[PDB]
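Enquirer: Okay, handing you the structure first.
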Amino acid sequence: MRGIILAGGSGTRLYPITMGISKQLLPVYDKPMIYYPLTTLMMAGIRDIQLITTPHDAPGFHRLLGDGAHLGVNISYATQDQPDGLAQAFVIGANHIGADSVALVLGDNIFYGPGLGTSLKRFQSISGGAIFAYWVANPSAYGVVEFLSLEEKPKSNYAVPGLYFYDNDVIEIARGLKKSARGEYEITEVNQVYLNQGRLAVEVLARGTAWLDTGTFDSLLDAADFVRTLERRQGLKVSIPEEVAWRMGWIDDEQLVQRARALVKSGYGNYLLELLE
Amino acid sequence: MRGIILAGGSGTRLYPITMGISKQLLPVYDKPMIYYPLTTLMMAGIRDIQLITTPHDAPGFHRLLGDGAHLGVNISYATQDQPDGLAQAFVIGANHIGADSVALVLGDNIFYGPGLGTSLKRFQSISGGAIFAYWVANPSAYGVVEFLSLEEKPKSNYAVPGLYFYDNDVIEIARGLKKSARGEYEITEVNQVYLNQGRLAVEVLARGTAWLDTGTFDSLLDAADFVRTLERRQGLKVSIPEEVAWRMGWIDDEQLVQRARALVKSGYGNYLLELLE
Amino acid sequence: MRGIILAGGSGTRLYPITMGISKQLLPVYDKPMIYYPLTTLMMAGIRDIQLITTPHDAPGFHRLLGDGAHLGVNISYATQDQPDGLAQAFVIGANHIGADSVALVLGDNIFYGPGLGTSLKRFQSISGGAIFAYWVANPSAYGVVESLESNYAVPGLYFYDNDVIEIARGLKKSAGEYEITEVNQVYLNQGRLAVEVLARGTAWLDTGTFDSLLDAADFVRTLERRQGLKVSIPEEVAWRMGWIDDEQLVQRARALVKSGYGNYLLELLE
Amino acid sequence: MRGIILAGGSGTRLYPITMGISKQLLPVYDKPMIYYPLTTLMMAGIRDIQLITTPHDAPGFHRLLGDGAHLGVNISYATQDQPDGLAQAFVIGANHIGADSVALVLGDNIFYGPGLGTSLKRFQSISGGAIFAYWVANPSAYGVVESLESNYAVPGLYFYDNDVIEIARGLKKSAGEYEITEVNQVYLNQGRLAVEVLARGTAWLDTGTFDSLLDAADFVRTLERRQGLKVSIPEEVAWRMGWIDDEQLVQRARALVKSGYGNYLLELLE
Ligand SMILES: Cc1cn([C@H]2C[C@H](O)[C@@H](COP(=O)(O)OP(=O)(O)OP(=O)(O)O)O2)c(=O)[nH]c1=O
Ligand SMILES: Cc1cn([C@H]2C[C@H](O)[C@@H](COP(=O)(O)OP(=O)(O)OP(=O)(O)O)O2)c(=O)[nH]c1=O
Ligand SMILES: Cc1cn([C@H]2C[C@H](O)[C@@H](COP(=O)(O)OP(=O)(O)OP(=O)(O)O)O2)c(=O)[nH]c1=O
Ligand SMILES: Cc1cn([C@H]2C[C@H](O)[C@@H](COP(=O)(O)OP(=O)(O)OP(=O)(O)O)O2)c(=O)[nH]c1=O
Ligand SMILES: Cc1cn([C@H]2C[C@H](O)[C@@H](COP(=O)(O)OP(=O)(O)O)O2)c(=O)[nH]c1=O
Ligand SMILES: Cc1cn([C@H]2C[C@H](O)[C@@H](COP(=O)(O)OP(=O)(O)O)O2)c(=O)[nH]c1=O
Ligand SMILES: Cc1cn([C@H]2C[C@H](O)[C@@H](COP(=O)(O)OP(=O)(O)O)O2)c(=O)[nH]c1=O
Ligand SMILES: Cc1cn([C@H]2C[C@H](O)[C@@H](COP(=O)(O)OP(=O)(O)O)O2)c(=O)[nH]c1=O
Ligand SMILES: [Mg+2]
Ligand SMILES: [Mg+2]
Ligand SMILES: [Mg+2]
Ligand SMILES: [Mg+2]
Ligand SMILES: [Mg+2]
Ligand SMILES: [Mg+2]
Ligand SMILES: [Mg+2]
Ligand SMILES: [Mg+2]
């Protein structure tokens, strides 16, 4: 399976913050936003990950991640020239995907808890498509699964999170789409095709899971508050790519220490040292 | 008086966040970090403001602020090629300053409360230099005024915040400095010259003032939590440059509404509309 | 003017917390809830204060407050045997009030900001009734002033003339409590209900749900950590009002050293 | 095994809050403090539980808890007349314990995470003494296990054999309280003090200062808002343990509808 992170978009619901910075480069406590979906793909066992970015934000991502070799992954880059929709991921990413299955994760999504770590590797064998469900108070704000049926932006309270697994048929499914009334090629339309053909699996996320989207002022700040709370109260750092790479055997002890040393002043590197001790 | 915002630096204490984004473009709840020192200079009555940035982060600042005309100010840009210290502001900014006095504000500083709004215009008449003092629990982390005496990074608990006003002599004072042991031209050395010559005024900030530096994970997140608390509990938005420009008469009603309309999706523009209603 | 704090009720929206403790003895960061409305009256210049409690919660209040001498005030107590409504304040407190005007504050309300401190003394010479207004997103949840049933909710602070006792014994129950709404209207039907909007930047909080209680505690701690302010500290207000001296404040501080509250009193004597 | 909760003490580090209320009746978001240690014992399989309170705070506890029938347990009470130390638990509770092993939990402690739920039943067949370890940045502030006086602090959860009564009546005061430290050592001098480190990812909280209380409340609400978990809800544990039925849980829910706590119980019956 190949991985793609959608890390473009305009981020209008964060203006004026996102007039100066990609949403995916915003801090969520102790790390950039893009670390969270990155580590989700890593935990699923995916090493060849393509980032889709805007042309203007790309240099920041390169500065942060480079080719991913320090995290034991192969990060590549594609450019999305206009924010024309999520389903463009499969068109832009077609050459990256090749003949393989694909995992798409949205750049503003955080997945934490039971069933959202290394157990996600079970999806590499996907045939058809596989998406998820999570209860929310304001479903009209989300894509909604009825339990059967899907609808963008009301009749189930289950939002569909931004993590999707597909077989190789997704590329041609995406290529056939037209822009919606709001001028975007829509992931819900991709999901509908699978649903209509009896080839869409859905699972509700496990009890005790946190799913977050950081695209509003309050949701960004709630996310950062959560991550800190985990550290201060449970002693846990979450979505640390160096640690994930280390535990998967993609980087060794010496590489981990070289990372720690570079990150000593903020405190982040001290965590990496503790992993060894 | 002319204004300069120090908006470069490496931001090492925020790594790996600041490997991807300038510290000055980070969110503090509902706006970018750079809005806070920007509005401090605006409230002091300063319209000609030069931003000093790194070469690599400059495009983000341009995208966000442009030439400042939409906020009724003249924003200009200078490039600092290496993060060689705060006191370089006066060398880099010498042509901007010309014959005038100058206000320097640090890009990571937030000033809120009594005495930190439009009353700051009293400093435009500065002769000599003028700095401030604020009680902190861990003074060894800061520049410290003894009450008399100054020291970078212990014997008063009063930190010197990142807001400085100088007469035109500062340029030549700065040009004469050498790099410290840590490889930076030091603002505390500028302040020392004024102090030694009997030309440094110091005021403790007023009771009820908040001074924040956002350069660690915890201080960034504490700042954002504070700003939201002000809104949710007291109904106050703070450091909104459009509002400051409007109240000073640098933008009119029509310009304010044009700003509001551009910022409708995040909620920020709704505040600007309410100002009119 | 005399003062009354409604410190009874059931507190049902905080069950099961308030099956063990009065809402008005709950902590809001560094002090009990009752300290907030108490300091509001104190800052309005009021020194003779009656607290209305339930029978079963009264001993807690006595242990915390005693007769108030230590805060330079006269705290009296009255019992409300059933939680039959807010307007019963003026029946229960009728003798406490006597000939004077009265200030009523609700036990679960926090008032903070411009015009909610020592400026409140101006309401002492009130004739008729004065209440307040605070813009809210959901006026249907509150009492609403324009009329009385706008986005303007009526907070739990009220100033009245001596007439108020009469009106209150007058009232009957509701669809059931003796309602403060009905008092205010009866004043408005005489056209002597004055309203003021709370100033820009004020915080008005009600601590009667899990989230509102916790939001309030967070707010108070934020004020300390970020602006170095401790708020509604009655010892401090007493000492600023001239009601207790430098030395009385020192003795308060010694009793409170272990929590850190006492250290803040010591700093007042720089 | 039998259980004891130390729910007395003065709570000096929370003055003036705890001049009006016991520390153990303070709210931690959506429930009283006492619910947390109570549910810890309940999850250890313990159903006969004695709460030790001060004389003056006891009525609050009775109103909240009664005899525990409604939570499928047997809650008894004992009075501690002066706050003379934690080891007095085993003197006061000596008859409650009788022939059995005992679980002691501190009233102001919250235990949350892996190995602090129904796994705790394994300590019922304890021989000797078992205590726990939690890494802290400032071990000087705590009791410290390696020996006993490392960065490993001893939380307020303890499992002992029937011997514990003997040792406890044995002890004398300290420089002054009857100390739990001294009990544990006396077991260690026999080499039968077992220690386990709390698992990665556990939260151990003590709510005895302004900041720690408020940090704990924030933590509990964060778990609900972000992971949809309500924690240490005794009704839920009773119903999962088989100690009360679908219908008993419904009746609990009706008494608690206004606060929202009751709605969570209804959702358990999906
Ligand atoms: C629309 C679009 C979004 N994205 C990213 C941004 C988010 O991480 C994710 C989901 O989109 P959204 O969360 O909608 O992000 P957005 O950039 O569209 O923001 P807003 O709607 O507030 O204007 O996909 C792209 O990479 N390309 C795109 O064309
Ligand atoms: C050192 C330096 C800082 N700055 C800015 C960044 C901050 O807003 C402000 C004060 O500096 P600091 O707060 O020290 O910021 P920094 O970038 O040096 O971060 P760190 O010390 O953690 O590595 O000045 C410059 O513009 N140019 C510089 O050469
Ligand atoms: C109804 C009533 C309230 N009060 C107090 C409690 C509050 O501080 C204030 C306003 O009442 P409420 O905020 O409504 O408090 P409550 O005790 O009625 O709780 P709930 O409504 O959640 O069941 O007045 C009394 O003293 N006596 C009473 O009869
Ligand atoms: C000392 C003592 C404490 N306790 C309870 C209170 C706590 O839940 C627990 C541990 O005690 P502490 O946490 O020390 O609580 P405290 O009441 O002694 O408060 P402070 O030390 O701030 O004055 O034991 C008793 O029941 N009886 C006692 O004699
Ligand atoms: C292994 C690991 C997991 N996690 C996170 C991912 C998940 O949100 C959560 C649980 O991970 P894991 O224990 O792998 O869960 P599961 O086996 O149920 O998939 O912990 C990290 O943040 N860092 C790590 O190094
Ligand atoms: C006028 C104004 C002030 N402020 C802030 C700046 C200060 O932190 C605080 C007080 O401002 P101000 O009332 O101007 O204070 P002072 O006259 O004492 O200088 O409010 C804004 O955030 N936005 C505004 O539009
Ligand atoms: C004097 C004082 C005021 N305050 C609070 C009361 C108000 O909420 C806020 C402003 O008080 P104050 O300065 O007395 O305001 P005003 O003159 O506008 O009435 O500060 C305290 O909390 N403690 C104090 O000792
Ligand atoms: C079963 C249950 C557990 N918990 C808590 C107790 C623990 O802190 C955490 C884990 O409980 P549990 O799943 O019983 O863990 P273990 O088998 O590791 O002992 O969840 C509740 O809060 N409520 C409940 O109903
Ligand atoms: Mg979008
Ligand atoms: Mg999104
Ligand atoms: Mg620096
Ligand atoms: Mg700084
Ligand atoms: Mg009520
Ligand atoms: Mg109320
Ligand atoms: Mg103690
Ligand atoms: Mg304790």
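Since chain C takes its numbers from Swiss-Prot, the residues it shows come out as 1-146, 155-157, 165-190, 192-286.
Determined via X-ray crystallography, 1.6 Å.
In case you wondered, yes, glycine gets a Cβ from its N, Cα and C as well.
From Swiss-Prot, for reference:
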{"type": "BINDING", "residues": "C:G8, C:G11, C:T12, C:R13, C:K23, C:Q24, C:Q80, C:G85, C:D108", "note": "dTTP binding site"}
{"type": "MUTAGEN", "residues": "C:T12 to A", "note": "Significant loss of phosphorylation. Lack of phosphorylation; when associated with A-54. Decreases activity and negatively affects cell wall formation"}
{"type": "MUTAGEN", "residues": "C:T12 to D", "note": "Decreases activity and negatively affects cell wall formation. Attenuates virulence in a macrophage model with promoted cytokine production in host cells"}
{"type": "MUTAGEN", "residues": "C:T54 to A", "note": "Small decrease in phosphorylation. Lack of phosphorylation; when associated with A-12"}
{"type": "BINDING", "residues": "C:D108, C:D222", "note": "Mg(2+) binding site"}
{"type": "MUTAGEN", "residues": "C:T197 to A", "note": "Small decrease in phosphorylation"}
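I'm curious about the neighbourhood of these features; can you describe it?
Expert: Cβ neighbour count for C:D108 (dTTP binding site): 27 (other Cβ atoms within 10 Å of its Cβ, all protein chains included).
Within 10 Å of the C-beta of C:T12 (mutagenesis position) there are 16 other C-beta atoms, taking all protein chains into account.
According to DSSP, C:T12 (mutagenesis position) is assigned to a helical segment.
DSSP assigns C:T54 (mutagenesis position) to coil in the three-state reduction, placing it in neither a helix nor a strand.
Taking Cβ-Cβ distances under 8 Å and a sequence separation of 6 or more, the neighbours of C:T197 (mutagenesis position) in its chain are C:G143, C:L156, C:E157.
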Enquirer: So which recorded positions out of C:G8, C:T12, C:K23, C:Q80, C:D108 end up within 10 angstroms of C:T54 (mutagenesis position), measuring C-alpha to C-alpha?
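Expert: Of everything listed, what lies within 10 Å of C:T54 (mutagenesis position) (Cα to Cα) is C:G8, C:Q80.
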Enquirer: DSSP on C:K23 (dTTP binding site), three-state: which is it?
Expert: helix
Enquirer: Do you know which of the recorded positions C:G8, C:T12, C:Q80, C:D108, C:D222 end up with C-beta under 6 Å from ligand 14?
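Expert: Those recorded positions that pass the cut-off, since their Cβ is under 6 Å from ligand 14, are C:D108, C:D222.
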Enquirer: Using a Cβ-Cβ cut-off under 8 angstroms and a sequence gap of six or more, which residues of the chain neighbour C:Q80 (dTTP binding site)?
Expert: C:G8, C:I52, C:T53, C:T54, C:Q88, C:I92
Enquirer: Count, for each of the recorded positions C:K23, C:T54, the other C-beta atoms lying within 10 angstroms of its own C-beta, and report the residue with the smallest count.
Expert: C:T54
Enquirer: Where's the emptiest Cβ shell within 10 Å among the binding-site residues C:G8, C:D222?
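Expert: If we count Cβ atoms within 10 Å for the binding-site residues C:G8, C:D222, the smallest count is at C:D222.
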Enquirer: In whole Å, note down how far the CA of C:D222 (Mg(2+) binding site) lies from the CA of C:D108 (dTTP binding site).
Expert: 6
Enquirer: Mind pulling out which recorded positions among C:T12, C:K23, C:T54, C:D108, C:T197, C:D222 sit under 8 Å from chain D, Cβ to Cβ?
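Expert: The answer, in sequence order, is C:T12.
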Enquirer: Rounded to the nearest Å, what's the C-alpha distance separating C:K23 (dTTP binding site) and C:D222 (Mg(2+) binding site)? Just drop the number here, would you?
Expert: 11
Enquirer: Where 8 intervening residues lack coordinates, what is the integer distance in angstrom between the Cα of C:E146 and that of C:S155?
Expert: 5
Enquirer: Where 7 intervening residues lack coordinates, what is the integer distance in angstrom between the Cα of C:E157 and that of C:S165?
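Expert: It comes to 10 Å between the two flanking Cα atoms.
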